[PDB]
Amino acid sequence: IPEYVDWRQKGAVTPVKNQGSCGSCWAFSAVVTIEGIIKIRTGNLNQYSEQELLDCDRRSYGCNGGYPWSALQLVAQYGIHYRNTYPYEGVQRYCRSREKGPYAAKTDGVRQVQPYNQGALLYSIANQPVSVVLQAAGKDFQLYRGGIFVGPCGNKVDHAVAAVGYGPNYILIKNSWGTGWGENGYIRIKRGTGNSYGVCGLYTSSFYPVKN
């Protein structure tokens, strides 16, 4: 369980993206999750469509609300297309999955990490990236243009992102905003403080598919 875990230089995460004026970080967080695992075994890095997840997942409320843990489940159940055969537009619409044709990616299950346990988060993040939530409605996290976020912030979780590494002290997160935020679309939050919930409630509820 290395002292350092970066999947970027591991060839697991692709360039950064923006959800835009679409409340859809859940579907984006997911595509990165599935994505990671998909490349971890096969040795093939891919960019899947979040747009599809939006238009297809009726359980989620597309362009403004969702469950990073429906998306995944969805995929495993059905599947998911490339981000070319289903590029992101930013507006929820009619499911094209079927109309689009044969799927391209399809997992083999979804599991959740025991909330409120850093030790647990890491491990999984060590075996493969994960979808995690937190407080973004933040007025500080909103302004982050590089650094190690400690706060201030709260325990009112309401935005989903992704963890793509950690250090002895900083946890790495991929944001669904442009590369005109944090440190090039990236933000480092601090771990090991005692805060069980985890600063910004980053330890509330996390997840991930399964792959054979």
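The residues of chain A that appear here are 134-345 by Swiss-Prot count, in order.
The header says X-ray crystallography, 2.8 Å.
Positions of Cβ are set from backbone N, Cα and C atoms, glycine also.
Pulled from Swiss-Prot, these are the features on record:
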type: ACT_SITE; residues: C158; note: active site
type: ACT_SITE; residues: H292; note: active site
type: BINDING; residues: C158; note: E64 binding site
type: BINDING; residues: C158; note: leupeptin binding site
type: MUTAGEN; residues: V165 to S; note: Slightly enhanced thermostability and higher optimum temperature; when associated with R-307. Enhanced thermostability and higher optimum temperature; when associated with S-169 and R-307
type: MUTAGEN; residues: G169 to S; note: Enhanced thermostability and higher optimum temperature; when associated with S-165 and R-307
type: MUTAGEN; residues: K307 to R; note: Unstable. Slightly enhanced thermostability and higher optimum temperature; when associated with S-165. Enhanced thermostability and higher optimum temperature; when associated with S-165 and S-169
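Swiss-Prot feature annotations superimposed on the structure.
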| residue | record | Cβ within 10 Å |
| --- | --- | --- |
| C158 | active site | 23 |
| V165 | mutagenesis position | 27 |
| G169 | mutagenesis position | 25 |
| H292 | active site | 20 |
| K307 | mutagenesis position | 24 |
Spatial separation of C158 (active site) from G169 (mutagenesis position) - C-alpha basis, Å: 17
Inter-residue C-alpha distance, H292 (active site) and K307 (mutagenesis position) (nearest angstrom): 12
Cα-Cα distance linking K307 (mutagenesis position) and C158 (active site), given in Å to the nearest integer: 11
